[PDB]
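This is the structure I have questions about; it appears just below.
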Amino acid sequence: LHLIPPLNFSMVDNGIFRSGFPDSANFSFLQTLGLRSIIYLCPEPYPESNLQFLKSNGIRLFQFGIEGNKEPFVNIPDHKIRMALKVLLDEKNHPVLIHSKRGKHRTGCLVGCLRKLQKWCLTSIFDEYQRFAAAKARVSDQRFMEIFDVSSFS
Ligand SMILES: O=P(O)(O)O[C@H]1[C@@H](OP(=O)(O)O)[C@@H](OP(=O)(O)O)[C@H](OP(=O)(O)OP(=O)(O)O)[C@@H](OP(=O)(O)O)[C@@H]1OP(=O)(O)O
Ligand SMILES: O=P(O)(O)O[C@H]1[C@H](OP(=O)(O)O)[C@@H](OP(=O)(O)O)[C@H](OP(=O)(O)O)[C@@H](OP(=O)(O)O)[C@H]1OP(=O)(O)O
């Protein structure tokens, strides 16, 4: 036994994964996925360790830096989520890992908006969001998904 998936790692769909921030202990696991792409949702620069892993493995980094904010005073990062969705929906970028810091809020919102495009009823989207967010589930994240207009992606 030796592979360590990154924090809160899960398969979302064919060619799509979610997690928190990978560190060097996770690189041997991430190698088994044959990633083409990472969608990174934090504003902080990528560490040198991570950049060397991407360069060694031919993985493209897409960064859409969403500022972390806590309830009750939240950002509505609509443009950044939609830019990340545009990349996520292009199969040429697959396999793709979506990650933020812990993979609960920013990652959860992007995945929830994907589920809405996949025609999941809201309660099913929120159940999946809650499974990762656990005691840190935010009503604001779920309201963002409730309000999200799918029009431009149909
Ligand atoms: O209370 P805070 O000091 O603001 O801690 C919170 C932390 O919450 P706690 O550690 O106190 O529980 C959140 O973590 P979770 O709520 O996910 O447990 C985490 O946001 P997060 O890493 O969740 O961001 P996502 O990556 O899920 O968007 C926050 O990160 P952000 O600031 O959103 O990048 C803070 O973590 P940092 O300390 O690393 O900034
Ligand atoms: O520059 P603007 O045209 O006013 O648009 C901004 C801008 O959105 P994008 O840059 O992502 O297009 C903010 O992000 P920064 O430029 O500051 O990085 C964003 O903030 P978040 O990314 O945190 O959402 C904000 O959205 P909001 O104010 O709703 O949180 C949004 O403004 P509209 O919301 O486009 O005025």
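Chain A is numbered as in Swiss-Prot; shown residues: 51-204, in order.
Looks like X-ray crystallography, 2.0 Å, at least that's what the header says.
Just so you know, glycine gets a Cβ as well, placed from its N, Cα and C.
For the mutagenesis result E117 to A, the note given in Swiss-Prot is Reduces phosphatase activity toward para-nitrophenyl phosphate 2-fold. If you look up Swiss-Prot, you'll see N125, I126, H129, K130 marked as 1D-myo-inositol hexakisphosphate binding site. Swiss-Prot documents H155 to G, S, D, E or L as a published mutagenesis change and attaches the note Abolishes phosphatase activity toward the phosphoinositides PI(3,4,5)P3 and PI(3,5)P2; reduces phosphatase activity toward para-nitrophenyl phosphate and O-methylfluorescein phosphate. Strongly reduces activity against 5-InsP(7). Quoted from Swiss-Prot for the published mutagenesis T157 to A: Strongly reduces activity. Quoting Swiss-Prot on the mutagenesis of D191 to A: Strongly reduces activity.
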To test your reading of the 1D-myo-inositol hexakisphosphate site: which residues beyond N125, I126, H129, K130, same chain only, put their Cβ within 8 Å of the Cβ centroid of those residues?
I116, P127, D128, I131
I'm trying to understand the geometry here, so how far is the Cα atom of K130 (1D-myo-inositol hexakisphosphate binding site) from the Cα atom of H155 (mutagenesis position), in Å to the nearest whole number?
14
Suppose we screen the recorded positions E117, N125, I126, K130, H155, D191 by Cβ distance to ligand 1 with a cut-off under 6 Å; which survive, in sequence order?
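Among the recorded positions listed, those whose Cβ sits under 6 Å from ligand 1 are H155.
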Using a Cβ-Cβ cut-off under 8 angstroms and a sequence gap of six or more, which residues of the chain neighbour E117 (mutagenesis position)?
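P93, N125, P127 - these are the non-local Cβ neighbours of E117 (mutagenesis position), listed in sequence order.
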If you check the recorded positions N125, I126, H155, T157, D191 one by one, which have a CB less than 6 Å away from any atom of ligand 2?
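What lies within reach of ligand 2, judged by Cβ under 6 Å, is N125, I126.
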Looking at the recorded positions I126, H129, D191, which has the shortest Cα distance to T157 (mutagenesis position)?
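Nearest listed residue in space: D191.
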